[PDB]
Structures are given as structure tokens and as C-alpha cells.
Amino acid sequence: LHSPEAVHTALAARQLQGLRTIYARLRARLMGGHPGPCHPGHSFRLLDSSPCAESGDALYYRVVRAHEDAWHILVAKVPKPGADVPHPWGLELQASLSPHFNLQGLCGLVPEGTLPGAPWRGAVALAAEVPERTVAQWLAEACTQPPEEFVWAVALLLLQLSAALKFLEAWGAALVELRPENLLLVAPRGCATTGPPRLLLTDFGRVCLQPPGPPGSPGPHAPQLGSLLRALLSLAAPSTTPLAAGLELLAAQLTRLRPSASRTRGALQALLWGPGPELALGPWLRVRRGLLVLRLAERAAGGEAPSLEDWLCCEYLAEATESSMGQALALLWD
Amino acid sequence: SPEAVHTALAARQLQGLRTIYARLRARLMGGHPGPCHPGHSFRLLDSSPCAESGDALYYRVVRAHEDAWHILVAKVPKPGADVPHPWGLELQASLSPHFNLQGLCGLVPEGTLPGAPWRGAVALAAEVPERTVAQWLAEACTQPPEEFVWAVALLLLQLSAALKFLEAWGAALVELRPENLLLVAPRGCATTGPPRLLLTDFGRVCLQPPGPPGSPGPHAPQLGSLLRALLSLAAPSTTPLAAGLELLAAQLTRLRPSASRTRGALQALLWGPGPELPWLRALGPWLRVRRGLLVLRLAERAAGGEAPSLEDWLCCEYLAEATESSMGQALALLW
């Protein structure tokens, strides 16, 4: 109204409120369908006579929990014969934590005599999620993708792993080692079927209490992500794209500078979408937030669903700030 | 250089809005059955019409073109029907398909479907009728809300689009009657909201060679009279749109405006500004803001799993094609 700049501010304020509404609606569907806790009135019957998935520490079978003429599908996690538990408290933590997009949740336990005809004997915990493949099983096929196609797919799975780890670092606990065979992949709920899978962390036997320490401390997982990132990158076909060049520099920075999981997510999101080192940043983020909303509207016109990558992108752009992008760029060009 | 970024953003959302309109229009006009050939096979679906219009009984028929699946409907002449202007029926076969016109795909003579309830050779329409406008009004005006005039104004904009196509042609309809108009669901972009309107009454459409304005819209004084009848059937005039329709009916009979001027003023009541907007100076940033808000609303609906309605496609047609001179006419005709 007689001030083009006030109109520009009102448009940024409303499209950002819409961007948070878009994120919250997609998150509510993406995290929907969670089964309630197990009760004495629930009848448990087996689906899989052989493992539906295998991790490094356990075998997984589906079980149907029937009640009130309906049911939920839960997974029984059966530890492999000879498997150890370096940190038993991490299993007590798994049963104490609320649901998280990238962590394996529990809905209860099947005690002895409650599930007839099982492949195993003894009380078993019930996981809320249903597995499809391990990260190692995905790599066995995925390493045949074109250079940039494979590397992008891995870079987005790494962003999910950093978030799962950020929760744990803010919580006050850490993994002693990273093992892709205990990282499981499933299709995301309510998202396009051709996008990236949802990443679940299951290795709670390796999670231990680790106090955050002083404000100048190193990130407890940084040298594990640096070495793992280089081993995963050595599986990609060669490319000259900035994406692969930034991921190799970030691996050197993870072992050299030792950033936290929240600083790691910032630089990785900045490499995936962010500006170059030349920035100043406000106008860029305001244009990119508006462009994702236009792409979502243009594809909706064709009856196309958003993918998990678009929910993760809209999450970065909605949470991105000038101070956060300053830190993200600083690691990238240093 | 923020001024350079704001110019680039307006151009980037404009090509996206035109792409959204073209993709939703392509879904709405998708599957149009092709012309009838010796390769087509037909089967009867019913013994009673899917729509009963003033001068036609509409029966649904299956067609297959080399095993390509199509549904078409026979326009069986209703007993007592006539043709005051036979040229208008030649015009219906002549013109290209249009979203709000009743299209034809060819003739099916008697004997193709031995079990048919009709006799004689009957042409088959591309669209599949569900009800007439008079049939919708009988129930729809029984328990209207005060905002009911919203559903009527949107069907009126569609009828004005069908009449604008004929007015751009060499043609006019001499007698306008809601009992001869048809409503169907939109294809590919379907919701429970307003139906697609089809203009059917070509038996009464005559030649219109005049150049000078004369009466600019031969259909306007007829729409003004029908709109006053519709406003007395609807809920009390408590919504600004009902008051806008009351003065619009007086203007339709007083000024006899063309369908293109009726669509401008009617779109201004539906989505555009009133006299609160000289006033027209605000239209530049008003279209840029309203165009961006519709793109944002479509993305927020998609985030919730809600498809766009035919109203949202008509809204994006109005906003993508509206200009400062078109909105200047729209507002000047209303006030």
C-alpha cells in the first residue's frame, strides 16, 4: 500500500507462514500411522517364517497385533546368535525415547508363550517400523547408478544420519562406531514412491552416555563420519560436479576441524542447495523459499506428489538463517 | 539490486501460472473422443436419459475405436422440439472444441444399437451429461446459504465463456433458457465443487454479421432477466456478491454489454476488487500479489493432499489473462 518494500515484506511473511504450514502438514502425514502401546487384550500372530530383514546385530520378522477387529504390523527384533551388547543402557534408552523420523521406536514386547509358531524362542521387543533393506544392501545395487545420481542419493541419506546423531548429541549420548549393516532403509510415508528412502538407526547396543562437554569441544562423531564419508565416496563413479568436490573437502574437515552434528547438517544443506562463498544472504534465501513453493504448485498441477527430498529441502529453507548459512559456508570454503 | 530480483520473480511465477493453467486445462480437456470411422464399435448403456433438457433426451453409449475405450452420449430430439435457426446446428459441427460448448464426434444412425429406446439418426456428443441447470437450481435453491450466489456466479461465468465463443464467431442465441443448459463433472481435476457447464442450444442460434456495437451482447438482456429470477430463488442478498449481481442484472438489460465485458465484471465480483480499490492504479501489484497467493494456496492444498477445483482453474485463467484495461472495464461497468 504506497510502499513496495512493505508489500515485499508482507509477501515474505505470508509465504513463510505457508512454508511452515506446508512442512507441518507433510510432517504430520510423514510421521502418521504409529501403532499405540501393546496391551493384554492384543493377539499376536506371525507374518514371516523367515527374516523380513537382517542387520548386523539382529534378524527381523513381521508380526500382526490384532485387536478391536483391526490390527497393526510390528517387527520382532531377534538378536543374532553370538551377538554382544557393549553398552546395555542404550537398549534401556531405546525403550525410554519418543518416536523420531530417523530412529527405530518400540511399541512393546512379545513375552514367552504369546506368539505361537515363531522362528525364535524367548521374549522379543517389538519395533514400530517395518524394514526393507540395509544401507549395505542398497549400496550393492546403487553403486551401478551414474556418477552424480549415486552421489546425490548418498548425500541426502547422510543428511538424515546427521539429524539422527544431532538428537543423540543434544540428548547426551553417542555411538562408539558407525556400521552401515545396522542402518536400515524403508519407503517414507505419504511421499512420492520414486524419491529417497527413510533412514532408521537400530544399533542401540553401541550407544553410551557422553556428556556434551565445554563450548569449545569437538563433535563426538566427526572423525567417524569423515572416514565413513570417504569409504562411501570411494564407491561412486568419478565426476567433476561441485557436489562430489564439496563432499571430499567436508570429509577432510570432519577429521581436521571436528564440527558437531548441527554444524555438519548446515554445511551439507548449503552444499545441496546453498549459495556460493561470494555472499547478502537474506535476498538469496527469500528467492529460494519462493521458488520451491512455485515448483510444488507447478508439479501439483500435473497430479505429482512431493518427495521426501522436498520435505527435507523445505525444512532447511524454513530453518535456514543468515548466521546459520554463515557457519555452513565457513566450513565449505574455510 | 532488489528491483531486478522483484522483476525476475514476477516473470518466473507468471510462466509457472501459465504452465499450471495449461496442465490443468490439459487434464480437464483430456480424453476427448476422436471423429467416428468404420473402425468404431458401439454398445448401449441405458434405456432412460442421463439428462432431460428442454428440447433433448441424452442417452449414454459405449464406443470403441480399434479397442480404444470411449464414452459418448446420443442427443435424442425430445418430443415437441423444433429448430428456429437450422444454421446454428451446422455451426455446432463447424466450430472447434471449447471447454464450455457441447461438442460432437459424429452420427450414429438407427440400427447401430438394436436395443436403443430412440428411433432415427442421432448425433453423439463428446461430453457426458449428469443434470440440467434447471434441475440443479430446483434442489440448489431449496436450501441455499447466503453465500449460495457463489455457485451461481461461477456457472454464469462459464455460460458467458460459451456465449463469448459464439459472439467472437458470426452467431447469437435468440432465446436463453436454463432448462436447456447441461452440467457435468470436470475430468482429471475432479472435486465435489462446481460442475463444468455446457452450452447446447444451437437449434435457436442465428447468423450475426453486424460490425458496429448496436446491442453489444444480444444475450445480455436475457441474462439480466434470468439473473433477477435466480436472485429471487437464492438466499437473501446479504453477501457483497448478491448485491453485485442485482446491479449487474440492471446493467445487462440497460447497457446490453458483450459476453467479454460480462466476464470481466463477473470475475471482478468473484475474485477481483469492488469500488474500494484514480482507483485503477493499484491493479499492477494487485495481480502480482493475487497470482502469487493462488500459487501459494495450491501448494498448501497439495501439502494437505487436496486437489484444485474447477473454480481454482477458472481463478488462474482469470488472473493469468486479466490486465489493467480488462479490470478497468470490469470495475467501470459495475460502478
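By the numbers in Swiss-Prot, the shown part of chain A spans 128-406, 419-473.
Each Cβ is built from the backbone N, Cα and C atoms, and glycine gets one as well.
Under mutagenesis, Swiss-Prot gives A:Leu146 to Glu with this note: Abolishes homodimerization and interaction with CRK isoform CRK-II. Around the Cβ of A:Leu146 (mutagenesis position), the same chain contributes A:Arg428, A:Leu431, A:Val432, A:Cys453, A:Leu456, A:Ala457, each under 8 angstroms and 6 or more positions distant in sequence.
A:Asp330 (mutagenesis position) carries neither a helix nor a strand DSSP state and counts as coil. There are 22 other Cβ atoms within 10 Å of the Cβ belonging to A:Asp330 (mutagenesis position). Experimental mutagenesis at this site is recorded by Swiss-Prot as A:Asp330 to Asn, annotated: Strongly decreases homodimerization and interaction with CRK isoform CRK-II.
One mutagenesis experiment named in Swiss-Prot is A:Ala436 to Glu, and its note says Abolishes homodimerization and interaction with CRK isoform CRK-II. Its Cβ placed at the centre, A:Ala436 (mutagenesis position) has 25 other Cβ atoms within 10 Å.
Listed in Swiss-Prot is the mutagenesis experiment A:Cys453 to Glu, annotated as follows: Abolishes homodimerization and interaction with CRK isoform CRK-II.
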Assigned conformation of A:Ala436 (mutagenesis position) - DSSP reduced to three states: helix
Secondary structure at A:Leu146 (mutagenesis position), reduced by DSSP to three states: helix
Residues from A:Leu146, A:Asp330, A:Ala436, A:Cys453 facing chain B - mutagenesis positions, CB under 8 A: A:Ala436
Rounded to the nearest Å - Cα separation of A:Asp330 (mutagenesis position) and A:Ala436 (mutagenesis position): 40
Interval bridged by 12 absent residues [Cα of A:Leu406 to Cα of A:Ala419, Å]: 5
